[PDB]
Amino acid sequence: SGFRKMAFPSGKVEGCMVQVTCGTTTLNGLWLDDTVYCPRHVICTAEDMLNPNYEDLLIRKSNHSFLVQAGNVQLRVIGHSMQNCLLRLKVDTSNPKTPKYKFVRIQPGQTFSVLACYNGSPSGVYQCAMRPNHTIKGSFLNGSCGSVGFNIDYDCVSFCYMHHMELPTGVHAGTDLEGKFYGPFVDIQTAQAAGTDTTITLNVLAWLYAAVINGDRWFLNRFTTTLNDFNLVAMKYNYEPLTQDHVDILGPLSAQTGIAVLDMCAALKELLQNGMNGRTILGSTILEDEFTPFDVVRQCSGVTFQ
Ligand SMILES: *C(=O)[C@H](Cc1cnc[nH]1)NC[C@H]1C[C@@H]2CCCC[C@H]2CN1C(=O)CCNc1ccccc1
């Protein structure tokens, strides 16, 4: 029993973290096989950043402009290229700890684990959702760029995020591992802000199912809703609209618990209208939205408590 934000074991990723230095800028990169990935802004100084031209900054560097350290082993760069907002550095050694992996561009509302690193050195790990506004509520200090986000499925690490920057509100922005920002952001010091965010409706409902799997039913009711009248209600309360595909996704949890997805939607609808009456769900005073349907199935028992 219990229900906690839980990240994936970090070992496989830890053995991929290196330090990348260009001039007096230092950050993290990811070493898989004979390449190292890192934020391209490592070639910038504080002067450059606000209006940099990466192409023009980069042609001005050589391979030995880049210093790559793996523990205390110096790795020699023998090639480099830019790919969107990411540099790929080719090194003279293939990482012996490379795990099976792929890269994935994750969708808003999905979750990943983050290995926070400084100076190539893993310091901590937490779990984050991709917000609808394409931010993540991370925990990151200066030097944390190049830290990655990932999921693990069997033996295989699906890398899906690398950190670049922090926004005025204190949330974080970055790219997938082909260098393409999540959201409308750029790696320039520009007057860019988090857009308005929304609550992830699919995850809230998933987490309500979690509560029922672990034995709690207090927030249910006798009513049902149309998908459409749920959405009139959802919008008022700044929840994402529920679609039929989100309904389909909850089938397996609907089936484990015997609560119809639209009956659970009427439950949520009532919760939004009335509050939680000083009560808690899975230990929270508030509705939670950073657990996905998959996260619930992964962590909860396959046998419901009653
Ligand atoms: C990652 O290493 C950090 C980002 C970070 C810090 N805390 C959470 N996340 N690098 C930030 C760099 C690069 C970004 C590139 C996009 C535009 C803004 C730019 C800001 N960065 C800075 O380092 C600015 C910090 N100011 C500063 C002043 C004086 C001395 C050091 C740093």
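Shown for chain A, in order and in Swiss-Prot numbering: 3241-3546.
When the header is checked for method, it gives X-ray crystallography, 1.7 Å.
Using N, Cα and C of the backbone, Cβ positions are placed for all residues, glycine too.
Feature annotation from Swiss-Prot assigns active site, for 3CL-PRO activity to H3281, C3385. Among the natural variants in Swiss-Prot, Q3429 to P has the note: In strain: Isolate BJ02. The residue drawn here is the original one. Quoted from Swiss-Prot, the note on natural variant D3488 to E is: In strain: Isolate BJ04.
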Using C-alpha positions only, work out which of the recorded positions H3281, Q3429, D3488 is nearest to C3385 (active site, for 3CL-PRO activity).
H3281
List every residue in the same chain as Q3429 (variant position), at least 6 positions away in sequence, whose Cβ is under 8 Å from its Cβ.
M3289, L3290, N3291
List the recorded positions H3281, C3385, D3488 whose Cβ sits under 6 Å from any atom of ligand 1, in sequence order.
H3281, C3385
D3488 (variant position) and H3281 (active site, for 3CL-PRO activity), distance between Cα atoms, whole Å:
42
Can you tell me the three-state DSSP label for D3488 (variant position)?
helix
Using DSSP, would you call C3385 (active site, for 3CL-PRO activity) helix, strand or coil?
coil
Across all the protein chains here, work out how many other Cβ atoms are within 10 Å of the Cβ of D3488 (variant position).
11
Tell me, if you would, which residue among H3281, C3385 (active-site residues) has the fewest other CB atoms within 10 Å in the structure shown?
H3281
